[PDB]
Amino acid sequence: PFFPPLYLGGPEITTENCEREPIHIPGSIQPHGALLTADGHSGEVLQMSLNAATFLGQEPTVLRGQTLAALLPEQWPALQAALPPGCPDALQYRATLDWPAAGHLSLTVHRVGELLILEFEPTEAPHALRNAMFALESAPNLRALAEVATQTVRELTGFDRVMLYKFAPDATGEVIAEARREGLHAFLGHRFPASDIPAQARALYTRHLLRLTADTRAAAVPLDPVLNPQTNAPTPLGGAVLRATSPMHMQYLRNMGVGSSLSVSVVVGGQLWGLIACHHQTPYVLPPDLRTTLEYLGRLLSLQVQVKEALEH
Amino acid sequence: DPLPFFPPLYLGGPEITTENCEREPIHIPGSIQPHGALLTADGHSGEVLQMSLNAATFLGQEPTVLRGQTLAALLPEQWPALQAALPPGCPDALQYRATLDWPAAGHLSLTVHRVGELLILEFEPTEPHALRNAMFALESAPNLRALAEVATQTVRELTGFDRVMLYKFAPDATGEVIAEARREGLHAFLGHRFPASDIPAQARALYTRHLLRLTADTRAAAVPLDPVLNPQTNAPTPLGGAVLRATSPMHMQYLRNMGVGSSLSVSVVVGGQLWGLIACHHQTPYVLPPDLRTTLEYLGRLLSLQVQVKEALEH
Ligand SMILES: *C/C=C1/C(=C/c2[nH]c(/C=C3[NH+]=C(/C=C4\NC(=O)C(C=C)=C4C)C(C)=C\3CCC(=O)O)c(CCC(=O)O)c2C)NC(=O)[C@H]1C
Ligand SMILES: *C/C=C1/C(=C/c2[nH]c(/C=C3[NH+]=C(/C=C4\NC(=O)C(C=C)=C4C)C(C)=C\3CCC(=O)O)c(CCC(=O)O)c2C)NC(=O)[C@H]1C
């Protein structure tokens, strides 16, 4: 099963009980964005991140009464149609708001049962993706495909280190390709225990295909209330990219000297084949539109891995 | 019966009939569609060899001036990028794309690929979260039918085409329309089946390597290359990989007779085989700009993946 989260007086996590930390329900988010939850029917704002006032420019109480209808007039009917009752928690809808306080915000919404989860992040506003797609497809074998993928991602993102991280049948991990800035340790060829990515993290990575820690030293921002009014239970945040990262994993990243981390799942035959894994030495908020490019690349790599593995077997 | 290609018309080959379809050399027509321009150049020196006859009007230069310069001089910023992206021996399927600001012609999209020692350069005029939203909707579709319907509707919304269908090949190469989105008033092709010879065996082979083809105007005359043969080889210039390549006059007659002014289809490739087509129709001529066509190319790949996934959920 899972332990209760901390804020419901559950045990603190150790290397004895890695597998039991309820990473989906931390009750908090990373501070480079803001999150609101809301009722599926009424559009009634039920929870907000204590930092919402910053991003939205709204007097705190104003929000926690109001309706999405009021708050987002153009958007609220689109949401209603895009995310019908009963849809999967994996389905997401995005829009760009030109919002008074903040030039442009990206809005990302998904639905978990009766709750809409809304994420707001700063945003903005060429051929590198098309060029990359053809490059991946003409790679002659899996090894070269891995090399092209890591190089392409590094060029698109500027990340200090990009890895392709392949799982063995026992969930042992192996770095099979790597693109990195001069003057970093090489992780190429190295293998790591299964517990470095626990079973509960791997399952959630099979369904929700991108996550990040924008700053490995930033404090999480609580949800208020912490419990969903609807259920008097924790809000599931696994489908939210703003979700606070596990402190265990933040400790792991800090001990390696990483300041910003991001990975993308490569899913083949319904299973987690590996990850595009990115390190930066310093804090780094990759903007939403560039993340989208990596999300596309994730799908394309999933296709090409199967194609390429089929021409060996 | 499968038989080798006839020589093209310009090398004294025969004219093509319903009898000998499968032998038309549709990859070497010696000509392009008039809404863009094409140059060929030597892959090592960058000497310009062939150009479409309309090139002066896209590029704003006399032929003899174009042909008298190397790509190093014509494309000083792109020439080194081309050479890195398209190394000798690379496959003909690999494409490099850039946007140019050309004085006379505005923003041009440049698409380049390499066939042996030849570079092929295509120039076309070029111009929010719809793709991301579509990607997730496709993935959440519960079964093959719902996927097919979401895919057709999405493509129609992105493009404005009068008719978007999902054409699926059977094992005998007969095809069947299994989903479609269509303009009000058009009659339905859903569930109709069409014989294998409608897309003969050599088109289907080409459609497995080069994943998008089109006919922007089913009545437009083709524009010859000049000279027609590659001076490197005194042989035909391979245009299989060029979206500007002229459509078979057989297929254009088949389209005009249906009332179709514009045609475009994307290959859906599963396990190395052509599974089906995103086929689109417009009643009037219609040019879809290169950046919009890129969205369809990306959806072609997504759909190939999702078709595998939906079919595996099915035994
Ligand atoms: C008690 C268990 C511990 C534990 C937990 C844990 N680990 C993650 C997530 C990740 N761990 C990763 C491991 C590596 N990253 C690398 O770069 C290398 C090699 C150089 C390794 C071995 C990765 C890639 C992830 C994914 C997240 C990311 O991209 O940064 C989690 C889940 C984090 C979250 O989503 O909140 C957890 C709970 N880690 C340990 O080391 C043990 C002691
Ligand atoms: C003598 C041979 C004939 C022939 C040849 C032919 N057909 C193509 C390409 C296509 N044919 C297609 C057929 C259909 N389009 C539809 O809308 C329907 C049904 C409602 C069918 C059956 C399609 C989709 C294509 C693909 C190209 C496109 O999307 O427009 C070629 C190759 C053309 C080229 O690439 O230059 C050839 C040679 N068709 C016949 O009917 C016989 C007489």
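All positions are counted from 1 along the displayed chain.
Note that Cβ sites are derived from N, Cα and C of the backbone, with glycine treated the same way.
According to Swiss-Prot, the tetrapyrrole binding site annotation covers A:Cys18, on the basis of a curator's inference. Taken residue by residue with DSSP, A:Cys18 (tetrapyrrole binding site) is part of a helix.
The domain 'PAS' annotation in Swiss-Prot covers A:20-88.
Positions annotated as domain 'GAF' by Swiss-Prot: A:141-305.
Quoted from Swiss-Prot for the published mutagenesis A:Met248 to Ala (Swiss-Prot position 259): Binds PCB (in vitro), but difference spectrum is altered. Its Cβ taken as reference, A:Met248 (mutagenesis position) is surrounded by 16 other Cβ atoms within 10 Å in the chains shown.
Under mutagenesis, Swiss-Prot gives A:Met248 to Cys (Swiss-Prot position 259) with this note: Binds PCB (in vitro), but difference spectrum is altered.
Under mutagenesis, Swiss-Prot gives A:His249 to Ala (Swiss-Prot position 260) with this note: 100-fold reduction of chromophore-binding activity. Around A:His249 (mutagenesis position), a 10 Å sphere centred on its CB holds 20 further CB atoms from the protein chains shown.
Under a cutoff of 8 A between CB atoms, and with a sequence separation of 6+ in the same chain, the neighbours of A:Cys278 (mutagenesis position) are A:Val153, A:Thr157, A:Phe159, A:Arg161, A:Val162, A:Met163, A:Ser261, A:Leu262, A:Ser263. One mutagenesis experiment named in Swiss-Prot is A:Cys278 to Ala (Swiss-Prot position 289), and its note says Binds PCB (in vitro), but has aberrant spectral properties.
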Interval of 5 unresolved-in-model residues, reported as the Cα distance (Å) from A:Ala125 through to A:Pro126: 13
A:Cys18 (tetrapyrrole binding site): tally of other CB atoms within 10 A of its CB: 19
